[PDB]
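> I have a structure here, written as structure tokens, and I will follow up with some questions on it.
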Protein chains: 2
Amino acid sequence: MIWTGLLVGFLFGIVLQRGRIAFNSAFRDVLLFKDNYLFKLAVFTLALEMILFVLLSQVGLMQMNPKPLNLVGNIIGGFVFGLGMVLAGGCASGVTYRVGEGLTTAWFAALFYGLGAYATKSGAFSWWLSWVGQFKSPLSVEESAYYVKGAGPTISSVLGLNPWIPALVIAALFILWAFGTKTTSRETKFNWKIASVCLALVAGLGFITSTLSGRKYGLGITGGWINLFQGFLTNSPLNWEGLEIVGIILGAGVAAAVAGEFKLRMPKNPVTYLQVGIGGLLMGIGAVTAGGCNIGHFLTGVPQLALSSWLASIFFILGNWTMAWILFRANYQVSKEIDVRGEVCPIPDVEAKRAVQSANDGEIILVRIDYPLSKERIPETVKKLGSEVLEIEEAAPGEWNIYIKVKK
Amino acid sequence: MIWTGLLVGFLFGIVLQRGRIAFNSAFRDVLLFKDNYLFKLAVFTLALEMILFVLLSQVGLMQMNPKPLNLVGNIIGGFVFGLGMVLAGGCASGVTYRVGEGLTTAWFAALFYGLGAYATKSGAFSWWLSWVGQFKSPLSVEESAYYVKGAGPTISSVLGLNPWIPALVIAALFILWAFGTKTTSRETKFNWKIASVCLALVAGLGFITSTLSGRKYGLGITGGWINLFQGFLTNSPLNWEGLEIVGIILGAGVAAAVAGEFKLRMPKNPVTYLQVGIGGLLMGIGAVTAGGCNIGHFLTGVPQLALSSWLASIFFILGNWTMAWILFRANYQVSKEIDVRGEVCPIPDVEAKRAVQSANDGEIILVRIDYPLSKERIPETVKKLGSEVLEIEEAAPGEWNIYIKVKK
Ligand SMILES: CCCCCCCC/C=C/CCCCCCCC(=O)OC[C@H](O)CO
Ligand SMILES: CCCCCCCC/C=C/CCCCCCCC(=O)OC[C@H](O)CO
Ligand SMILES: CCCCCCCC/C=C/CCCCCCCC(=O)OC[C@H](O)CO
Ligand SMILES: CCCCCCCC/C=C/CCCCCCCC(=O)OC[C@H](O)CO
Ligand SMILES: CCCCCCCC/C=C\CCCCCCCC(=O)OC[C@H](O)CO
Ligand SMILES: CCCCCCCC/C=C\CCCCCCCC(=O)OC[C@H](O)CO
Ligand SMILES: CCCCCCCC/C=C\CCCCCCCC(=O)OC[C@H](O)CO
Ligand SMILES: CCCCCCCC/C=C\CCCCCCCC(=O)OC[C@H](O)CO
Ligand SMILES: CCCCCCCC/C=C\CCCCCCCC(=O)OC[C@H](O)CO
Ligand SMILES: CCCCCCCC/C=C\CCCCCCCC(=O)OC[C@H](O)CO
Ligand SMILES: CCCCCCCC/C=C\CCCCCCCC(=O)OC[C@H](O)CO
Ligand SMILES: CCCCCCCC/C=C\CCCCCCCC(=O)OC[C@H](O)CO
């Protein structure tokens, strides 16, 4: 039942597409823009998968296989992967679904990510991976209806508690925090509440179906890409994860075209290709070193309550923060217009607020943008700045105009 | 002596850079625009290498190693490789040296050209190659000071003659043809005559130095790429032609910057990356099938007088001609302006011809270009149409204004 990875992955892309689900931007905007929309989306799913993974394993739909603990691997590979995120312009999974979105930079970013991961795994970088392998923590769980034989450590296994107990506690706390905290609001119809339900459901669909083929794990990104490159370059048979990668690329493309969001897109300056190639290049090193990326360790490993995924997840954000500071330091009169068409995700938001605050009272400020997400984030980032959005105007195919009524 | 190829390639890039020597355009412009500048550079070098190769074989610096004849592989793969040339925006070595210039579409084309060649060699296309290999002609020469043991057939070996005779007859006919024939004029200072001298001197240096490494051949491009990818993705040792692949890029990189020609380049519309993406794939499949590319069979094999290299070099032009039809079917007032900045070199020349033809007597035509070659090819294409070029201007570094006074 190997084709089911394409089936799971096809749903995976559509959830990631219409839900804007990118983990690198989620970590960045709690540090840059104090924006938590995608964190509650993460926290909600993680809580739901916590109960889901144990519940599905309890009945007999899966067994959990936590990743083995490697402090040198989880810490250092976690940080290397965090750097690649901001350099690659998106997470490991985010770039993959971005390929079907028509992002030439995502093609370039994905091309090196698989190659470097291949090189880190078996290629010329295999010395650095084999050296880190001398820090493998031998601590293990034992075979049960919960855990595969010889798997890694968990919160439960250390504590001697039955896995239900921390899973019910932590998920409830997360559900409390996400439901009890103020949220920065956008205008995505596939809002973070329902979107987390689908994301956890597909993950549960991922675990049960992938285990049938022989792969005892949920959603993964690095393992599939390496399997794709191998099959194309050494004629090895494709498996569930590589097919899942294929379904993701198709899945994001289908919805992007149905919504009318699809476009072959170029960066504003040609130097960005050199940047995003390095970004994925780092990600291949870090993801392979840590044993998984923002999906293989975070989305699918954190709700499994596994120490190795929990430890590796930490430095995903440290690198996400580290590379962020290095890098990111109708007739309506219009008083000043600023053109941000062709700019990557944070730029339209960054220069829109730089216009209204460096403007007097009563200014009409025009914002010209050609990317879908920015027309939903800009209206919120100006309401707290006192001002008001006059009208969101639809100009050319895929371009929107925002007129701002500046206050004080 | 593996390192000598980076040196040979380093010279190779500078020769290819300042002479603009791309074989895909050499074949293309004899059918499109009846322009023979680059073919003149080709035929002379073939003659010079016809004499050079046999001369060095006589003393003991080298031996000729013609590639064995396979009628299925040379014809079909040669045709397909010709399709990939036009699609990939240039020949096999024609993108590689262009990587050092700063062209992002060549980086994309290089990514698919290498990976397809690795796939067609041992990856997912090994079935096609394994089937094609059953048609290998068992005609072999014998170990001698002129031919390596069990090599392929040649014009000389077929006729029962000494290698000097066909080399001295065919090269003189090439030399007589090139010098007695009309040549389309350019303003490349590194003219076709001297550049043909240096291109054989590098080619001969490639033979003598590489033969000591254990590879008994001169400049070969597709074989070089696979050695790099094997090393990077399988931790295999690099080799002479793998280093030669690097030296071409590093050699052109030095030459592209000193002349002030370096610039990170993007196409006009994002669609070109997918078009050039297929081009590298076709070239990899074609070059591995053909057993040699624009350099492996034409530049290096044709002067060796080998039957297989001639046969594949016939169909390189047929596929080049096939795909060419599918794809291509200051105070000066200025009366009409034409902007072709960012479009590949044929387009500025063609769109400059379209303006003058659809212009009346006395109109001043402004043509803005951002590629150095077009500022050389346009002035000859304007005097051919009766008109006169007024001044070549320097707007921005790397951008030129061409002012044309049209006659009738
Ligand atoms: C603030 C949160 C709001 C929502 C809250 C939802 C709570 C759901 C579960 C809680 C478990 C609490 C601890 C229960 C301990 C039970 C121990 C047990 O059954 O066994 C103990 C021993 O280890 C073997 O017998
Ligand atoms: C017990 C086995 C399962 C354990 C795991 C699942 C736990 C689900 C519940 C968590 C808290 C949900 C309610 C959180 C508060 C929601 C409403 C809110 O934010 O405040 C409303 C206010 O308290 C009044 O008006
Ligand atoms: C645990 C067992 C699970 C078994 C079942 C597995 C699959 C579950 C859900 C899949 C939803 C896939 C489609 C999600 C919705 C598509 C996107 C959407 O809602 O788009 C709205 C649009 O953006 C408005 O403008
Ligand atoms: C063993 C001895 C024989 C084997 C080795 C023979 C090497 C022959 C040439 C090497 C590099 C030539 C590079 C091209 C010349 C310099 C670049 C040039 O021509 O630049 C002109 C410029 O464009 C004006 O503005
Ligand atoms: C990892 C590298 C992956 C590389 C490949 C990723 C997927 C590319 C998908 C679509 C582009 C081709 C279709 C869109 C072409 C431009 C749109 C257009 O002009 O119209 C097309 C439409 O079909 C009316 O004819
Ligand atoms: C027990 C589990 C309970 C939950 C199981 C969920 C399974 C998936 C169902 C629906 C996906 C989301 C569908 C709704 C998303 C928004 C659709 C919408 O607004 O559509 C607008 C329209 O397409 C243009 O105007
Ligand atoms: C091998 C097993 C099969 C694998 C392959 C199956 C392909 C099925 C195709 C399409 C269905 C899903 C289409 C989902 C389209 C996105 C939803 C959406 O956005 O539509 C509403 C719109 O946005 C409002 O403006
Ligand atoms: C338009 C441009 C056209 C350019 C020219 C294209 C010529 C045909 C090329 C490839 C198809 C090959 C199909 C047949 C392949 C071999 C059939 C066969 O017997 O394959 C056995 C197999 O390899 C083990 O079982
Ligand atoms: C035994 C054989 C030994 C062979 C050893 C190598 C011989 C060839 C070396 C150089 C050729 C000329 C190179 C190009 C020189 C002219 C460049 C030109 O046209 O102009 C350059 C000038 O700097 C513009 O300002
Ligand atoms: C796997 C294969 C790897 C192959 C690797 C080969 C070596 C590196 C290649 C080319 C370097 C080219 C460098 C060109 C630098 C140009 C700098 C320049 O001119 O920059 C202008 C700018 O204005 C300044 O601020
Ligand atoms: C002035 C414009 C250019 C400025 C500089 C641009 C960057 C140069 C860096 C490296 C180039 C490659 C050469 C150095 C490395 C060669 C490969 C090597 O070390 O090979 C070892 C061994 O022979 C096989 O593994
Ligand atoms: C491994 C690290 C490598 C670091 C980098 C090493 C650079 C070597 C320097 C010079 C060789 C090439 C000399 C220049 C050849 C082309 C000259 C040129 O541009 O000729 C036109 C002329 O300048 C118009 O006035």
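Sequential numbering from 1, following the chain as shown.
For this deposited structure, the header notes the method as X-ray crystallography, 3.3 Å.
Note that Cβ sites are derived from N, Cα and C of the backbone, with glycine treated the same way.
Looking at Swiss-Prot, the entry for mutagenesis of A:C91 to A says: Cannot complement the growth defect of E.coli cysPUWA-tsuA deletion mutant. Quoted from Swiss-Prot for the published mutagenesis A:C293 to A: Cannot complement the growth defect of E.coli cysPUWA-tsuA deletion mutant.
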> Over all shown protein chains, what is the count of other CB atoms within 10 A of the CB belonging to A:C91 (mutagenesis position)?
33
> What same-chain residues, at least 6 away in sequence, bring their CB to under 8 Å of the CB of A:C293 (mutagenesis position)?
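Long-range Cβ contacts: A:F81, A:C91, A:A92, A:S93, A:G220, A:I221, A:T222, A:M283, A:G286, A:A287.
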> What does DSSP call A:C91 (mutagenesis position) in the simple three-state scheme?
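Looking at the DSSP assignment, A:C91 (mutagenesis position) belongs to neither helix nor strand, so coil.
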> Which whole-number value in Å describes the separation of the CA atoms of A:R329 and A:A330, between which 42 residues are not modelled?
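Between A:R329 and A:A330, the Cα atoms are separated by 35 Å.
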